[PDB]
Amino acid sequence: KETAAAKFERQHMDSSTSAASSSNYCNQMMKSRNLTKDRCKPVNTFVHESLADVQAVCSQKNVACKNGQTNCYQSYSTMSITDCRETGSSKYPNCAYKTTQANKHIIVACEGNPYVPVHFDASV
Ligand SMILES: [Au+]
């Protein structure tokens, strides 16, 4: 039932200006988006832009994906993001993260009809 497009929304969208949280944004968000349920997802990026602006990237700069597929796209403008990376002390089920806020060009893999973001590949 969860589509690839919905999965990208759950894993990566957080439309707001920038990270807001009552406590460590990554620890709160990784848990709340279910990214610590089955393992500690080790790296994950949230994007603080509108869905439309993220979706439009699928029509922007065609770039190779890290895995060698050719269906990746880089945003022409920088976007507000937050990068979550597991700490050394993190051990599932007590997942723990370092929060890095940034303004970078995103790279997403797009798939489907409609052609929409389904994976977050890199920020540059
Ligand atoms: Au640039």
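Per Swiss-Prot, chain A residues shown: 27-150, in order.
If you're wondering, the header gives X-ray crystallography, 1.7 Å.
For all residues, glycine too, the Cβ spot is worked out from N, Cα and C.
Feature annotations, courtesy of Swiss-Prot:
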BINDING   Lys33, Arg36, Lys67, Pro68, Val69, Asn70, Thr71, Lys92, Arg111  substrate binding site
MUTAGEN   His38 to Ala  Loss of activity
ACT_SITE  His38  active site, proton acceptor
MUTAGEN   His145 to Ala  Loss of activity
ACT_SITE  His145  active site, proton donor
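Everything Swiss-Prot records as a feature, shown here on the structure.
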{"residue": "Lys33", "record": "substrate binding site", "contacts (Cβ under 8 Å, 6+ apart)": "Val144"}
{"residue": "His38", "record": "mutagenesis position", "contacts (Cβ under 8 Å, 6+ apart)": "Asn70, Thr71, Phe72, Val73, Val80, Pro143, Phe146"}
{"residue": "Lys67", "record": "substrate binding site", "contacts (Cβ under 8 Å, 6+ apart)": "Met56, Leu61, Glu112"}
{"residue": "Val69", "record": "substrate binding site", "contacts (Cβ under 8 Å, 6+ apart)": "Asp109, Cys110, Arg111, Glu112"}
{"residue": "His145", "record": "mutagenesis position", "contacts (Cβ under 8 Å, 6+ apart)": "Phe34, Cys91, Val134, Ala135"}
Secondary structure at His145 (mutagenesis position), reduced by DSSP to three states: strand
Cβ-Cβ neighbours of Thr71 (substrate binding site) (radius 10 Å): 22
Tell me the coarse DSSP state (helix, strand, coil) of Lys67 (substrate binding site). coil
